[PDB]
Amino acid sequence: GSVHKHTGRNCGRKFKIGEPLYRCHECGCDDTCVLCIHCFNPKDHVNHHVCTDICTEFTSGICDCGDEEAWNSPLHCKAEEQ
Ligand SMILES: [Zn+2]
Ligand SMILES: [Zn+2]
Ligand SMILES: [Zn+2]
């Protein structure tokens, strides 16, 4: 794959139509806190209740990876992996 790292800042990627918005019950500050496909690291959420929404005209947003106020636990952004 090829994916942009956002080291030292938040992701903030606007979701594209058809894309999943990842939600983690355990990690998210609340249920508006979401991760994009570049960022969501399944290893962070092995023991967690995770769900996806799909981006449409009415369900939109931006990825919260790297916004420390959105997350209870440290995230390991998938983009950072080698
Ligand atoms: Zn992201
Ligand atoms: Zn990220
Ligand atoms: Zn989690």
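Counting begins at 1 with the first residue displayed.
Structure determined by X-ray crystallography, 1.9 Å.
Note that Cβ sites are derived from N, Cα and C of the backbone, with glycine treated the same way.
The Zn(2+) 1 binding site feature in Swiss-Prot is assigned to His6, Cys39, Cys65, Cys77; the stated evidence is experimental evidence. The secondary structure of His6 (Zn(2+) 1 binding site), as reduced to three states from DSSP, is coil rather than helix or strand. The Cβ of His6 (Zn(2+) 1 binding site) has 18 other Cβ atoms within 10 Å, all protein chains considered.
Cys36 (Zn(2+) 2 binding site) falls within neither a helix nor a strand when secondary structure is assigned with DSSP, and so counts as coil. Every protein chain shown contributes to the tally, and the Cβ of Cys36 (Zn(2+) 2 binding site) ends up with 26 other Cβ atoms within 10 Å. Marked as Zn(2+) 2 binding site by Swiss-Prot: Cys11, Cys36, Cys39, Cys63.
Summarising the annotation, Swiss-Prot assigns Zn(2+) 3 binding site to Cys24, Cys27, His45, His48 and lists experimental evidence as the type of evidence. With a cut-off of 8 Å between CB atoms and residues at least 6 apart in sequence, the same chain places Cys33, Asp44, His45, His48, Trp71, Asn72, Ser73, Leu75 near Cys27 (Zn(2+) 3 binding site), listed in sequence order.
In the three-state DSSP scheme, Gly61 (mutagenesis position) falls into the coil class. If you draw a 10 Å sphere around the CB of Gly61 (mutagenesis position), it holds 15 other CB atoms from the protein chains shown. As a published mutagenesis entry, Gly61 to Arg or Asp (Swiss-Prot position 173) appears in Swiss-Prot alongside the note: Abolished ability to degrade proteins with type-1 N-degrons without affecting ability to degrade proteins with type-2 N-degrons.
Here the residue is the original one, but Swiss-Prot notes a mutagenesis experiment at this spot, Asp64 to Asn or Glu (Swiss-Prot position 176): Abolished ability to degrade proteins with type-1 N-degrons without affecting ability to degrade proteins with type-2 N-degrons. Its Cβ taken as reference, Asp64 (mutagenesis position) is surrounded by 25 other Cβ atoms within 10 Å in the chains shown.
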List those of the binding-site residues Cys11, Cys27, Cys39, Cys63, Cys65 whose Cβ lies under 6 Å from any atom of ligand 1, in sequence order, or write none if there are none.
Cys11, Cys39, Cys63, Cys65
Measure from the Cβ of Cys39 (Zn(2+) 1 binding site) and count the other Cβ atoms within 10 Å, all protein chains considered.
25
For ligand 2, pick out the binding-site residues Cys11, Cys63, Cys65 that have a CB under 6 angstroms away from one of its atoms.
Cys11, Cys65
When you measure from the Cβ of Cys24 (Zn(2+) 3 binding site), which residues in the chain that are at least 6 apart have a Cβ under 8 Å away?
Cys33, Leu35, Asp44, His45, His48, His49, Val50
